[PDB]
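A.B. asks: Got a structure for you, questions after.
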There are 4 protein chains.
Amino acid sequence: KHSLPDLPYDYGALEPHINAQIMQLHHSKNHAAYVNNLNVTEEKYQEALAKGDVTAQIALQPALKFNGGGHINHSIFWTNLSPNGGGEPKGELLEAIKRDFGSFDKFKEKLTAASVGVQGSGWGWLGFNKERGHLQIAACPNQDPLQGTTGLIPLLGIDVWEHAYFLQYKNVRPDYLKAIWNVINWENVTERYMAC
Amino acid sequence: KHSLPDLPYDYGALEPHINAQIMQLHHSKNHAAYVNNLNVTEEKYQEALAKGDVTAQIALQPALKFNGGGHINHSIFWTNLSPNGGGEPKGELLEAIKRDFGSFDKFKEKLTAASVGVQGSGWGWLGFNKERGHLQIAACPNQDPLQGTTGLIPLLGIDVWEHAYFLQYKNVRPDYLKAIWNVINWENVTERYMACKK
Amino acid sequence: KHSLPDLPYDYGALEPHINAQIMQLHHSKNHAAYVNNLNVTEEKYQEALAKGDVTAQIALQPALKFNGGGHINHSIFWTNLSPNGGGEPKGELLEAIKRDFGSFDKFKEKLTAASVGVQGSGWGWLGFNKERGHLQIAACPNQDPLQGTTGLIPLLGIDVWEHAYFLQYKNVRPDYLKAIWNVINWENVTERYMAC
Amino acid sequence: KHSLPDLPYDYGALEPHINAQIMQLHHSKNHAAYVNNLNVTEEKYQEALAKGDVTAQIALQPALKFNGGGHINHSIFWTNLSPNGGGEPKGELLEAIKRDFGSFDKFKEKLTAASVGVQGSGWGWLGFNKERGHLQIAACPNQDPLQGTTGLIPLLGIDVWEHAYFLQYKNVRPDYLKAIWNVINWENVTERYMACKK
Ligand SMILES: [Mn+3]
Ligand SMILES: [Mn+3]
Ligand SMILES: [Mn+3]
Ligand SMILES: [Mn+3]
């Protein structure tokens, strides 16, 4: 069965950028539920597959994508952040970013635009296009995961579901986007990029 | 030109069921934003329309539906609530609910389920089906409006976007659904209903 | 593994309403492919499920729904037609239809409207709503199956993908809809209704 | 008012690659229908717009995008074909394709894949990404237009709705994709391309 990963830092480690309450609820309630729901859903799919029940399989897709994606997305997200993060990546990811976006600030501007642009619940992503061999910005609705729905390998995700910022930033998603750069774990993003 | 309607009560009039900060922000920021963008999008659509720019018209659809829907949904939502609402509805509305759902309690359970089941942002709705002549429950994603996307006439809507309840109920949407029944303005729902029988 | 059902009549049995070529291609090529694709897809899903590969599972949903639905839909469709069909159902389905649509002709008008109204590829359906205990008309895009995506139990489906009528009716879907009533196997639809 | 453009060649000018009955029907019936409905939908949108009827505007979106897109896609499609087309493109267009896809053959394989992979009705497109300055392949469902829904400028589109090939190729879409390369008007694609460098 899938499991809720531990946080590589405590709930208030990202203060004052993302407050303690947001982190605690996001991980212990939101992500926790996705995992449990995912396990239930995956087990039902095993029964349906074994029975050759195509209708049941299709009927289960929404739950599998939503909770499955919820697990995939947040799992990556936690590793994308750090109390000791911020700044700019060091090395090959930085050169890749300059190459594909002109500069690191233009890139930030682009990911910010995509993230703030999401109508409703969603995610902003910096991903890697293997078919083309370059970085690419993308946005996904609800919990639809980047790789499973677009083929892009996720490097850095920005959760723009209201639960990710409302307590502290209310409706001002732009301020949440501005603040988050201060806690991005570029070493993790770099490692994800190098794994490509 | 569309405008932000005033709430028919103070921001804290629905406490303790829906707190004041939630109402204040939902109204003055959220709703206001939709109306602002709606007027912006409508004008751009008027320019594209007059120029025969079909590509522009199509590119503007998401913004028009999102903000236009946002204006429609919240305008209705404000009137659906009241510091003097709650309780069980009476009159023909109640009789209609018993016919199509069995009882008011069964209806509540049905709308609660449709509302809690929305993945992501959306709305739960009790609407009227003009084609078949009865009540019908439906759910809508993001700000997609009930009538414009399903043909059903909206009677009562429950906003399940997280901004409508997170500050107070966190991720426990079910508690929000349970609390909101205490502030439903059944008199308004009745008026929207009676307006269909016509 | 899933299998292509045999037709309960020959390819030209529905002439002059749906010509022989349409039927032969529809069954031996179109439906045949959906089954094969479905088996491939279902087997990949078994591997992904066993590996706990949520991304692979999600990435496979389109293929499973499309081909799985393709199999479900056409399987029902073949049983919904007959060289000896047409007319009106006899018994409880007829009373159900009068009750829910006023009359059999109003019902035909409704299913026709829904079917002809499909923008792009799709299906028109007469289904049964168990939650409400009544008949209900619905339309589904591409191969999305009725029950798996709406919960309604399929009774009669009208395939409005262009391959289902173009050879004979070209773009005139309304004429195809008019002609098909002559070969509807109402005994099968009735049996599907009674099974509810 | 939108109108049905004339084809720049006779209905059977693309034979034996795309037969005459397919072209005649595709143009005079299919396309004509989209333009007819587009003019109908546009006027209704103008009435709703002027009345501030947001619900109506939203309810009209599917029809506007479907028929408007249908007009846009086919108008471009007709110009993308020619009895004197086919072969490998030359000039800067060819040089651009080699840069972003490797070679013309690899590009063909890519567009063929995107086109054959469309589930249901749709279009395959070679478009220009103004943001990143290069060519890009994309697929669109039903009649959703490339530019209006993705922002990419259409250079070459391949209609994969069954009406575009069924009469001749039946369900073997791959044979249709292989045949259509013999009638591609690379001079037109070049003009649409050159129009972006600007
Ligand atoms: Mn989240
Ligand atoms: Mn709201
Ligand atoms: Mn078919
Ligand atoms: Mn076409």
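Chain D is numbered as in Swiss-Prot; shown residues: 25-222, in order.
Determined via X-ray crystallography, 1.7 Å.
Cβ from N, Cα, C; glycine included.
Per Swiss-Prot, Mn(2+) binding site is recorded for D:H50, D:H98, D:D183, D:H187. Experimental mutagenesis is annotated in Swiss-Prot for D:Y58 to F, with the remark: Loss of nitration. Enhanced dityrosine formation on peroxynitrite treatment. Among the mutagenesis experiments that Swiss-Prot reports, D:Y58 to A, H, N, V or F is described with the note: Reduced enzyme activity.
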A.B. asks: Which residues does D:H187 (Mn(2+) binding site) neighbour through Cβ under 8 Å, counting only same-chain ones at least six apart?
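C.D. replies: Counting only residues 6 or more apart in sequence, the Cβ neighbours of D:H187 (Mn(2+) binding site) under 8 Å are D:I46, D:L49, D:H50, D:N54.
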A.B. asks: If you measure D:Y58 (mutagenesis position) to D:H98 (Mn(2+) binding site) at Cα, how many Å is it?
C.D. replies: 9
A.B. asks: For Mn(2+), what surrounds D:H50, D:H98, D:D183, D:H187 with a Cβ no more than 8 Å from their Cβ centroid?
C.D. replies: D:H51, D:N54, D:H55, D:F101, D:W185, D:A188
A.B. asks: What count of other C-beta atoms do you get within 10 angstroms of the C-beta of D:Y58 (mutagenesis position), across all chains shown?
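C.D. replies: Taking every protein chain into account, the count is 22.
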A.B. asks: Using Cβ-Cβ distances, find the residues under 8 Å from D:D183 (Mn(2+) binding site) that belong to the same chain and are at least 6 apart in sequence, listing them in sequence order.
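C.D. replies: Listed in sequence order: D:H50, D:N97, D:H98, D:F101, D:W147.
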A.B. asks: Going by DSSP, is D:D183 (Mn(2+) binding site) sitting in a helix, a strand, or coil?
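C.D. replies: For D:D183 (Mn(2+) binding site) - judged by DSSP and reduced to three states - the answer is strand.
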A.B. asks: Which recorded positions out of D:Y58, D:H98, D:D183, D:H187 lie by ligand 3, going by a Cβ under 6 Å?
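C.D. replies: Those recorded positions that pass the cut-off are none, since no Cβ is under 6 Å from ligand 3.
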A.B. asks: What kind of secondary structure is D:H50 (Mn(2+) binding site) part of, going by DSSP in three states?
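C.D. replies: The three-state answer is helix.
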A.B. asks: What's the number of neighbouring CB atoms sitting within 10 A of the CB on D:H50 (Mn(2+) binding site)?
C.D. replies: 24
A.B. asks: Select from the recorded positions D:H50, D:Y58, D:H98, D:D183: which have any Cβ-Cβ contact with chain C shorter than 8 Å?
C.D. replies: none
